[PDB]
Amino acid sequence: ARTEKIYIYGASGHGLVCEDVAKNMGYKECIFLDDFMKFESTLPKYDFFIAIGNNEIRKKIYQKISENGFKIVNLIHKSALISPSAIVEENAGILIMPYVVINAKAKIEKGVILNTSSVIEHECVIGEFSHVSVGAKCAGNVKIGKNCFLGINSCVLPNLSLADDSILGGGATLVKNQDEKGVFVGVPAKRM
Amino acid sequence: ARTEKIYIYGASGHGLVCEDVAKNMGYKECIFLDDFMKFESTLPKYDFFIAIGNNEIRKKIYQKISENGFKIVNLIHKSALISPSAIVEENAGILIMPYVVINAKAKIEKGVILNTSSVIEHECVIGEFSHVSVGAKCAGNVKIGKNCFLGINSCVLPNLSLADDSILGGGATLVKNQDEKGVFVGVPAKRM
Amino acid sequence: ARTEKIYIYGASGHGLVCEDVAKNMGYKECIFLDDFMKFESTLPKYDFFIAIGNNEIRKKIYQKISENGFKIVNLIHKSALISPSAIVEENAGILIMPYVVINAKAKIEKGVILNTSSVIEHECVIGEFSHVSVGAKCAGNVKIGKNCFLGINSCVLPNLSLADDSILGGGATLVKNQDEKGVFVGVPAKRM
Ligand SMILES: CNc1nc(CCc2ccccc2)nc2sc(C(=O)O)c(C)c12
Ligand SMILES: CNc1nc(CCc2ccccc2)nc2sc(C(=O)O)c(C)c12
Ligand SMILES: CNc1nc(CCc2ccccc2)nc2sc(C(=O)O)c(C)c12
């Protein structure tokens, strides 16, 4: 079950958006924790979510909050369509925004952000603490490494792999594998 | 409340699409006014909508029809997802198409068109009589000026501002501020 | 009506996705036929679908299966929004994925794939056995020829026509007519 209330850590734009998704799930109230009220392990053990966009910082908090013993839940909007054979790591800090689609046998690891109207096609693997931005789309069988960032309206052709800690620019179209980390921009996306 | 019938002004493709949205809202019938039957202030005071894509012309009509005393309503498809803290100017000629998403504290001014599957992220401001085309996406905290046109599948990176009367080309990815008006195309979008 | 069961021909990623759409429609069970169990005309006459992405091969099978007397149905996800005045050829092997939008008076011919979150605007014509990929968008009054392939996140400006057997690259933005076949890539899309 879910608690009646939920802690949203982060009070900037991303947090307001997470507040909307949590309410859509039926949480009656969001208690924002400042990120800049303040956090300590003694708070009533409500469900928890880290509403910080930056992958590295979100991860360091996630590491903290877990060790302090809170359940970092997933915030999944009801309008997200998720194949029954897709796997989304449970109680793993994952945000899935409105009108996201995740298709057959895709895997979403912990800490991932799947932002508004993004698409994860069949058989993809989205590595932990990745951020698939607004409208970004992975064709089938794509491997997104840990801590990757796919910019707004970017896309990845099918059967491609993107190395851990890479950034795909807003609007960029990735058409080849990238085994070493980098920043890739344009159509086709090129190392920048 | 809404009247049982609604005037759709414009009989081209955009008008047929507005007819679909008005019916989705539950209007029982759309009475098309020619734009090329003809309009005069004496018609029964049904709800009204200007189904003209061009921002300048839509605005001049809007100016007319209001002064003649008709309520120019908003046509909002039921599948649009609109944050409770987003503000959409009421009875202000705004069209919101299927699967549009408008997130926390965004503001949509009068006369705007938000076309199919477009995305207005949190805290954006879309200036009056703008047209955000099919699939076009504004990241968070974007300011779109009055009478702007964002082309199909274009996008704007977060915290950017686009000057009044600018055009962002189809497919273009805007990555920097643009304080003076222009036509911007490509990935990254460049002054054309 | 639809039969209780349906044959899905093709057992790769595309087939798993078609299995999801068929179930969403309420088929109780998908019987996969190997494409590599095996097919012959004597099987119980359940509804049939060709879950092969390649346009040429899908067509040759479609030609076969029809001549063997099976009804090749359409698989249309419930979350697809299809104008009442749009025409989708019935029992014509058409796949329409989640969150697809087809607007007023558009026409979808037999064998077309409209993949996840794609958009077919008003008055378009999508020619038979075309594949409009993930997130690809046709503005209003676009003519897509037979056996065309529009890549992930590509788009076509309004009132354009694309010649039979053309390919529009992933991410590409087509801004001019193309009366002779080709492969078009980039923003703007250029012959490659
Ligand atoms: C510096 N910030 C960014 N930079 C680029 C790449 C810009 C670029 C550079 C050169 C060519 C094309 C694009 N894309 C994106 S997407 C994005 C988001 O919220 O989706 C952000 C914040 C960025
Ligand atoms: C001339 N009409 C247009 N021009 C361009 C820009 C074309 C361009 C030029 C150079 C490089 C890239 C793109 N985009 C768009 S979007 C669009 C729509 O309904 O979304 C239209 C009617 C246009
Ligand atoms: C070779 N396969 C592809 N190639 C290109 C074009 C790559 C390109 C080349 C040069 C410039 C830009 C893009 N687009 C796409 S979309 C796509 C899909 O499932 O949507 C595929 C399988 C491809």
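Chain A is numbered as in Swiss-Prot; the shown residues are, in order, 2-37, 40-195.
Backbone N, Cα and C define each Cβ position, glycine as well.
Pulled from Swiss-Prot, these are the features on record:
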BINDING   A:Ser13, A:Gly14, A:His15, A:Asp35, A:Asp36, A:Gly56  substrate binding site
MUTAGEN   A:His15 to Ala  Induces a higher KM and approximate 3-fold decrease in the turnover number
MUTAGEN   A:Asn118 to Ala  Reduction in catalytic activity
MUTAGEN   A:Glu124 to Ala  Reduction in catalytic activity
MUTAGEN   A:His125 to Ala  Strong reduction in catalytic activity
ACT_SITE  A:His125  active site, proton acceptor
MUTAGEN   A:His134 to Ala  Slight reduction in catalytic activity
BINDING   A:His134, A:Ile155, A:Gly173  acetyl-CoA binding site
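Sequence features, as recorded in Swiss-Prot, placed on the structure.
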| residue | record | Cβ neighbours (10 Å) |
| --- | --- | --- |
| A:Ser13 | substrate binding site | 16 |
| A:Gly14 | substrate binding site | 22 |
| A:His15 | mutagenesis position | 23 |
| A:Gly56 | substrate binding site | 21 |
| A:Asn118 | mutagenesis position | 27 |
| A:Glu124 | mutagenesis position | 28 |
| A:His125 | mutagenesis position | 26 |
| A:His134 | mutagenesis position | 24 |
| A:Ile155 | acetyl-CoA binding site | 25 |
| A:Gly173 | acetyl-CoA binding site | 27 |
Annotated recorded positions A:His15, A:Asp36, A:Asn118, A:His125, A:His134, filtered by Cβ under 6 Å to ligand 3: none
Cα-nearest neighbour of A:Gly14 (substrate binding site) within the listed recorded positions, A:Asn118, A:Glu124, A:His134, A:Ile155: A:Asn118
Filtered A:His15, A:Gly56, A:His134 - recorded positions with C-beta under 8 A from chain C: none
Cβ-Cβ neighbours of A:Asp36 (substrate binding site) (radius 10 Å): 17
Span of the acetyl-CoA site, taken as the largest CA to CA distance across A:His134, A:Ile155, A:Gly173 (Å, rounded to a whole number): 12
Through-space Cα separation in Å, A:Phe37-A:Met40, 2-residue segment unmodelled: 9
Substrate binding residues A:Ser13, A:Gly14, A:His15, A:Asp35, A:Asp36, A:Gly56: largest Cα-Cα distance, in Å and rounded to whole number: 15
Within reach of chain B, those recorded positions of A:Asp35, A:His125, A:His134, A:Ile155, CB-CB under 8 Å: A:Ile155
Among A:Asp35, A:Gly56, A:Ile155, which are recorded as binding-site residues, the nearest neighbour of A:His15 (mutagenesis position) by Cα: A:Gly56
Residue pair A:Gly56 (substrate binding site), A:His134 (mutagenesis position) - Cα distance, angstrom, rounded: 8
In sequence order, those recorded positions of A:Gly56, A:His134, A:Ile155, A:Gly173 whose CB lies under 6 Å from ligand 1: A:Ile155, A:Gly173
Candidate recorded positions A:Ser13, A:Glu124, A:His134, pick with smallest Cα gap to A:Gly173 (acetyl-CoA binding site): A:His134
Cβ neighbour count within 10 Å of A:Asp35 (substrate binding site): 10
Spatial neighbours of A:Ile155 (acetyl-CoA binding site) among the recorded positions A:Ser13, A:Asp35, A:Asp36, A:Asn118, A:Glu124, A:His125 [C-alpha, 10 Å]: A:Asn118
Recorded positions near A:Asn118 (mutagenesis position) (Cα-Cα within 10 Å), from A:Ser13, A:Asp36, A:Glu124, A:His125: none
Candidate binding-site residues A:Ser13, A:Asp35, A:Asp36, pick with smallest Cα gap to A:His134 (mutagenesis position): A:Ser13
